[PDB]
Amino acid sequence: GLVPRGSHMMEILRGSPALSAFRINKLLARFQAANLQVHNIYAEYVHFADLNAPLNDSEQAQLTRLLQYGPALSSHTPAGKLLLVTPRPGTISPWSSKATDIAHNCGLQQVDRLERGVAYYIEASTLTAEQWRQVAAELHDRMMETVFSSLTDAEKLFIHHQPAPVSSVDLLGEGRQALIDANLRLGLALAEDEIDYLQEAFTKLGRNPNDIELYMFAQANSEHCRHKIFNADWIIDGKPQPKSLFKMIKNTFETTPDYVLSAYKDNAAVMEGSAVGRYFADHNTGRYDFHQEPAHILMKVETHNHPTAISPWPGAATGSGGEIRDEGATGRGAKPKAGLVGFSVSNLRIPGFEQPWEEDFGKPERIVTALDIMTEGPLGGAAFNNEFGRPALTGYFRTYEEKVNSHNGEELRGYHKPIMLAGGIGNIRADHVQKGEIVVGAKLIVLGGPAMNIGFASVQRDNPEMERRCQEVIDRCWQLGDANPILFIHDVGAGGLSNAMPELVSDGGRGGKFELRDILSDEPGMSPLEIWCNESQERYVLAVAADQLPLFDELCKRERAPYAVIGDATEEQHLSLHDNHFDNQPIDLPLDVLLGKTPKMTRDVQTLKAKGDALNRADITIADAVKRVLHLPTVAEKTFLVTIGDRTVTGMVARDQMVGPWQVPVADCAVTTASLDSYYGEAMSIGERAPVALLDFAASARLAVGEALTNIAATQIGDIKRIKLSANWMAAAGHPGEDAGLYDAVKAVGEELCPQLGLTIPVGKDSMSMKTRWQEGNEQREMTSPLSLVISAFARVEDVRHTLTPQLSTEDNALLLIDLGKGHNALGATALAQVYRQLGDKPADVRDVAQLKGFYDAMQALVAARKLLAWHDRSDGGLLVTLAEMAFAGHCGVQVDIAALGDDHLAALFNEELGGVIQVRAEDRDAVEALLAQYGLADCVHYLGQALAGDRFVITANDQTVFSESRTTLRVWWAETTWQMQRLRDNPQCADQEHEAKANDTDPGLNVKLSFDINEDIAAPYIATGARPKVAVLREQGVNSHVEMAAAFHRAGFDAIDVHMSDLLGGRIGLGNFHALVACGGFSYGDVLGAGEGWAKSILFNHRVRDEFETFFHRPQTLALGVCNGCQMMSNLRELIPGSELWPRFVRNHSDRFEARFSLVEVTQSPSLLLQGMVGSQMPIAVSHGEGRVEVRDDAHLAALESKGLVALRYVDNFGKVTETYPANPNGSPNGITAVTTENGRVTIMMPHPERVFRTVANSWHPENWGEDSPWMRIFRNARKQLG
Ligand SMILES: Nc1ncnc2c1ncn2[C@@H]1O[C@H](COP(=O)(O)OP(=O)(O)O)[C@@H](O)[C@H]1O
Ligand SMILES: [Mg+2]
Ligand SMILES: [Mg+2]
Ligand SMILES: [Mg+2]
Ligand SMILES: [Mg+2]
Ligand SMILES: [Mn+2]
Ligand SMILES: [Xe]
Ligand SMILES: [Xe]
Ligand SMILES: [Xe]
Ligand SMILES: [Xe]
């Protein structure tokens, strides 16, 4: 299929069927519902290659082959009306970026660009032209895609427009009116004083401004970029105030500077970490080693609220993507470690599952629903974290939408504009914490992706693999230590380059001169304004000395990170942009003019305070309340948000959300090890309580801080002054009451509580227009957010191993409540009130700052001394939920008495005051109570009773039974929300299976059987000789699990060498010098054209590297391992490997969802040399994949594979049987297959990651008796011994 396209040819190639049966049934169903009478629906990927030159037979076959991928779904002969869905013309999909990379790396330079569409074939035959538009509408996303009638209509996707010229705004010719006209025409959003400043500046300069200069200025003076509210002067109830919001936040550093290395000066904050073994490959040798040095800790938290409202997937993806850039661009280069994720939305209103507090209040047409946000956003955030390679380990998710009598009377409050929140921690070297000086003549570089027309203007675009490559360069740069060439670095975000690059020279006291046509652009029609000010993703800006440029270029080429030198730093503090194409100068400005400031804002405002009403209990019974609270999404099980995101990459994850044998997602905070050779680490927690702010601003803010503290407290940290906070403020500024509440709330934490507790807030952010207006009848409606403080806490951890969870034990035990509420038992703005459509009266609050600190200190004392069996704090859903979730995590019963807690049982069970339940050994109860009394806690400590074996959740009040149910019943109710979300988002069959397994109380949870001694280092005689065989640790662009793979081979006595595919293509390395090869995990080319395919095919279609791999595998004494992406790649090179004739392929999981699980496997009999001695063993292992379903050609292949004895690992359920039920088997592989070997055992591929869990501390659940090494260490030691 080959056609003309301007001065290019366009090829059209068939692809594979695009829809699984269940996806088809969903479409047919939606069609029946909208009363469209569609008889049948079929879809098929189709691919469009824009060629700059012709392809020969050989190359034509190669391209065709590249585009045969995916599940082998049942194919069909097209019938009915064709509707072709493609990206919007003038847009380039991420798929296209990555697939085009692969063509290039397979030596197909003739391919200018590849793009994909989906051809739908609809048989209805009944429909009107209007109804076909309704069909067309179901089949695509209005914001990213369009629908065409013809395969040849795709030629619009590749039109090249002539570069548009710069456009001047005629101030000198029209006066002020021209600036007014441009302010509306270009949507610049300028204030009148901003327009005056510009009129004057350009009038002084004596010439007309260019559109680009105005646009740059407007986006730098947005509330988003300038933060005027946060620096404003205040008058509140007629009294001027001495400090701005920012000043009140800095107060916390002024009063608590301890441990902080950088604050308010950079893209992230930095605090002291620990001296540990930092593991990476030297520039010199390419050998990986430990570098004993300080690994200091950075932190940042960002939001992406507006874009998530319009296009939730890319909005959430880029929210995280931008924040990862911030982290990497801290100092002179740093390394992201773990992530966090947050969502706030209006009511879900799940079809079929509507809850008694949900009311449809309508919404704007321009925005998506709450349910669409929670279906697509989390997938997008996960897309970035998974494809980039950072584990997501903590998060919140709240739903709120209600008509409530709050500070400005009866109003709608909620999150029609949602919160989407992404943050993380990273590590940084001491000597890179400070930004270097920008030397005059410094080259100014853009690192990363090409410019496209992105910042419809709120629909973002993510390419995480691009950012990954960029990060490898940054890692190459900090790993050079004091030879790091990065003088200064900054992320590119709002305002794109028009903000980032003046920001950069300015921070350095320099100017720059720039050349527009040096910037990498994929859209040649862009105006200069568009090149300079677009908000395209995956870009950094930096300065490097001219003489380091040859180093920076070797680094980038080898990682295949694109970059451009676009200008020079000048002594003179001027900004210039030249254009070689139009031989002119779009920007010619002094910086003090460009960055000059209009007067600061003054806000002169007044307090509103809701009275709010006492809770009406007419319809409330304790039993009906328990059922309702557990069906509040805020309370309810969060699995749909957790298993979609990787939790194990880096091999440093110690505590993830999943807890215990039953992997229940209730961990109160995240923890990571500092290195792969220490038990020191880092921790993260979140606290958050917005609804309280509808009654009381300050209390909500204090509660957010306190809850972060209670969520982190059972971690071994020590001094509270180690705990550092991000404060992210969401508000409806201007909405009556909100501004005074904002001031009061910032003061409450900045001026008071945080200083009193010794808590620093060294980073933060604000998002100041959390409101939505639209027309419903011909009446206007507003949905206004509560003031929403989200606190994230971060800390150096002293000992990762001493972390407690909510997992109860049934040994002889005592359950003690710490009620920091002190009997107040407030019910206002609780889960309980919400769920009976009320706000209620008095909310919770920090009641006693000294006791709050006493609590933290006591907990630390008990954690260090090992005096606790379990911990869970009280938050949403109260003590009731706290106890229920512990019982869930411990798979046991609870027997408690709440008589000492008041006569008001409702209020005792459902208040959301601070505190928690501790479990201790019965024999320690007195000593623990005595210690808590020593820190002043006596009167709020209450003995409750005990955890017991069994399924009874029982609550008494001396002789009366308050509440009594099956723990399992409660646990299933608590799961219904995630079940319903999984059911409508994923393969329903899988969601139901997962849900239904939870109802079987007999589930023994994860358990282990070992055929060998986990502590016996069978490699030690060999290590002891000092002879260290090399292992080729092989990575392709996009690979992300290589450091921990290398660390595992290293512990077994290997010299791990960093072999990038570019090293093999450039002849710098040759497999002929190795006896051992490992292909690592990740998302090479973002899995595009099928996970592992581009990697493998770039090997195959380069005949010289192809031969290198064939020769290796054909030698008699070589060994190879392929894990995950590497398992996939190797399965796609089968032709090079002897004894692999029967091997399967690996394709989309049956669930149709990325599965990040801790899965139980067994070791099966096979020739596998790496699995020697382990056969019969049953242990859990890290699973992180979207495309691991084993697929065979037919039953004959499967039988043949099986009878040859090549299957090496299988998934089993917790009862220990081979299973295809989900998630025990996360991907749907036949016979539970997840590893296979060759006839001679010398090559083995597996989908799970043993390299992520070779340390016991990096197993989510593990038996108490295991030492440093897990069972999976034996794989690597088997390799060592086998080489001999
Ligand atoms: N949006 C999210 N993404 C990832 N994990 C989340 C998210 N929301 C909640 N979680 C995780 O689910 C578990 C339960 O969350 P939640 O009940 O909100 O925690 P808590 O009540 O302790 O503040 C926690 O381990 C939390 O980190
Ligand atoms: Mg100190
Ligand atoms: Mg909770
Ligand atoms: Mg908690
Ligand atoms: Mg919380
Ligand atoms: Mn009191
Ligand atoms: Xe300007
Ligand atoms: Xe962490
Ligand atoms: Xe104790
Ligand atoms: Xe290996």
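Think of each number as a place in line: the chain as shown, counted from 1.
Method of determination (from the header): X-ray crystallography, 2.7 Å.
The backbone N, Cα and C atoms fix where each Cβ goes, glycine too.
For the recorded site, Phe217 (mutagenesis position), the DSSP three-state label reads helix. Under its mutagenesis annotations, Swiss-Prot gives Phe217 to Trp (Swiss-Prot position 209) the following note: This mutant shows a perturbation of the local environment, however has a secondary structure content and a FGAM synthase activity very similar to the wild-type protein.
Around the Cβ of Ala667 (ATP binding site), 26 further Cβ atoms fall within 10 Å across all displayed protein chains. The feature ATP binding site is assigned by Swiss-Prot to 315-326, 394-396, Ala667, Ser875.
As annotated by Swiss-Prot, Mg(2+) binding site applies to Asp668, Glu707, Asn711, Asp873, with the evidence given as experimental evidence. A sphere of 10 angstroms centred on the C-beta of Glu707 (Mg(2+) binding site) encloses 26 other C-beta atoms. Annotation note: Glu707 (Mg(2+) binding site) sits in a helical segment as assigned by DSSP.
Neighbours of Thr672 (mutagenesis position), defined as other CB atoms within 10 A of its CB across all chains, total 27. Looking at Swiss-Prot, you'll find the mutagenesis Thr672 to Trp (Swiss-Prot position 683) noted as follows: This mutant shows a disturbance in the secondary structure of the protein and causes a 30% loss in FGAM synthase activity.
If you look up Swiss-Prot, you'll see 1031-1284 marked as domain 'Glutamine amidotransferase type-1'.
Quoted from Swiss-Prot for the published mutagenesis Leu1170 to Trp (Swiss-Prot position 1181): This mutant has the same secondary structure content and FGAM synthetase activity as the wild-type protein and exhibits almost no destabilization. DSSP assigns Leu1170 (mutagenesis position) to a helical segment in the three-state reduction. In sequence order, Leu1119, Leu1121, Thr1244, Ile1275, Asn1278, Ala1279, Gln1282 are the residues near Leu1170 (mutagenesis position), counting only same-chain partners six or more apart with C-beta under 8 A.
Experimental mutagenesis is annotated in Swiss-Prot for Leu1170 to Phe (Swiss-Prot position 1181), with the remark: This mutant has a lower overall folding of the secondary structure and shows a 60% loss in FGAM synthase activity.
According to Swiss-Prot, the mutagenesis experiment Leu1170 to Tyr (Swiss-Prot position 1181) carries this note: This mutant is extremely deleterious to the structural integrity of the protein.
Secondary structure at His1249 (active site), as computed by DSSP, is strand. If you draw a 10 Å sphere around the CB of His1249 (active site), it holds 26 other CB atoms from the protein chains shown. If you look up Swiss-Prot, you'll see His1249 (among others) marked as active site.
Here the residue is the original one, while Swiss-Prot reports the published mutagenesis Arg1252 to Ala (Swiss-Prot position 1263) with the comment This mutant is structurally identical to the wild-type protein. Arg1252 (mutagenesis position) has a Cβ environment of 30 other Cβ atoms inside 10 Å.
Other C-beta atoms found within 10 angstroms of the C-beta of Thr318 (ATP binding site) number 30, with every protein chain shown included. The Mg(2+) site, placed at the center of the C-beta atoms of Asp668, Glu707, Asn711, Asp873, has further neighbours from the same chain whose C-beta lies within 8 angstroms: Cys669, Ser685, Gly687, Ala708, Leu709, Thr710, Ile712, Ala713, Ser875, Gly916. Residue environment of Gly321 (ATP binding site) contains 30 other Cβ atoms, counted within 10 Å of its Cβ in all protein chains.
For the recorded site, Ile324 (ATP binding site), the DSSP three-state label reads helix. Annotated pair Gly321 (ATP binding site) and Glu707 (Mg(2+) binding site), C-alpha to C-alpha distance, rounded: 27 Å.
Reduced to three states, the DSSP call for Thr318 (ATP binding site) is helix. Sequence-distant neighbours of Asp668 (Mg(2+) binding site): residues of the same chain at least 6 apart with a C-beta under 8 Å from its C-beta are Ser685, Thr710, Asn711, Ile712, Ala714, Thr805, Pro806, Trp871, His872, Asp873. Here the CA atom of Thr318 (ATP binding site) lies 24 Å from the CA atom of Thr672 (mutagenesis position). Note: the CA-CA distance between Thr394 (ATP binding site) and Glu707 (Mg(2+) binding site) rounds to 14 Å. Neighbours of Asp873 (Mg(2+) binding site), defined as other CB atoms within 10 A of its CB across all chains, total 26.
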